[PDB]
Amino acid sequence: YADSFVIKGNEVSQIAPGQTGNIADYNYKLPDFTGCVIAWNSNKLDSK
Amino acid sequence: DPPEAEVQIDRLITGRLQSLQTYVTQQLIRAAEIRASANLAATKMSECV
C-alpha cells in the first residue's frame, strides 16, 4: 500500500507504531507494523 | 505506551518463567530422593516386616 497525507511538522513523530496524539489516535493509527515511513517537508507547495 | 509496556513486560515474563523453571527443576530433584527413600521403605516392609 501507499498512504499519502499531509501532517504538521511537529506531528511527523506521531506517525509511528504505538504512539498517541491528535493525529495518531483520531486520524491515522498504525498497528503496534512492517513498512517504511517517509516524510519530506513541503512548504513551497503547501504554505501560502 | 504500548511499545514501552511490551519492553518492560517481557522482563516480567522472562523473570517469572525462570522463576517457575527453577521451581520445577528442584521438585524433580527432590522427588528423585523421595522415590529413593520410598523404594527403601518398601524393601524394609517386605524384608523386615
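For chain A, we keep the numbers from Swiss-Prot: what you see runs 396-427, 429-444, in order.
Determined by electron microscopy, 3.1 Å, according to the entry header.
Just so you know, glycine gets a Cβ as well, placed from its N, Cα and C.
The natural variant A:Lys444 to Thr is recorded by Swiss-Prot, whose note states: In strain: Omicron/BQ.1.1. In the three-state DSSP reading, A:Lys444 (variant position) counts as coil. The Cβ of A:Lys444 (variant position) has 4 other Cβ atoms within 10 Å, all protein chains considered.
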